[PDB]
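A short worksheet on the structure shown next.
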Amino acid sequence: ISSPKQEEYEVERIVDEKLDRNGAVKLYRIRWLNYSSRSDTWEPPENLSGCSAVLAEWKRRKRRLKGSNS
């Protein structure tokens, strides 16, 4: 594009989440503009049993974003 550096802000780690009446999770939304630069996709939690890091930024963020309790 312009610079041959590693790669600037490469997406985030969880852009949204869908809970259930149980107040628990069920599905998550992951954005990625740097990659395709168009449209995001959804993936369930159980698959994020390897995105420990990604899930990590999210949790740390779960507090800030919205901010309630769940």
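Our numbering is plain: 1 for the first residue shown, then up by one each step along the chain.
Method of determination (from the header): solution NMR.
Each residue, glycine too, has its Cβ placed from N, Cα and C.
What Swiss-Prot lists as domain 'Chromo' is 9-70, and the listing cites sequence analysis. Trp32 to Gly (Swiss-Prot position 31) appears in Swiss-Prot as a published mutagenesis result, with the remark: Weak effect on methyltransferase activity. One entry in Swiss-Prot concerns the mutagenesis experiment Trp42 to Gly (Swiss-Prot position 41). Its note says: Weak effect on methyltransferase activity.
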Checklist outcome for this item: Students should find that the Cα atoms of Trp32 (mutagenesis position) and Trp42 (mutagenesis position) sit apart, in Å rounded to an integer, by 11
Checklist outcome for this item: Here the 10 Å Cβ neighbour count for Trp42 (mutagenesis position) comes out at 12
Checklist entry - Going by DSSP, how much of the domain 'Chromo' (9-70) is helix, how much is strand and how much is coil, in residues? => result 15 helix, 10 strand, 37 coil
Checklist entry - Within 10 Å of the Cβ of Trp32 (mutagenesis position), how many other Cβ atoms can be counted across all chains shown? => result 15
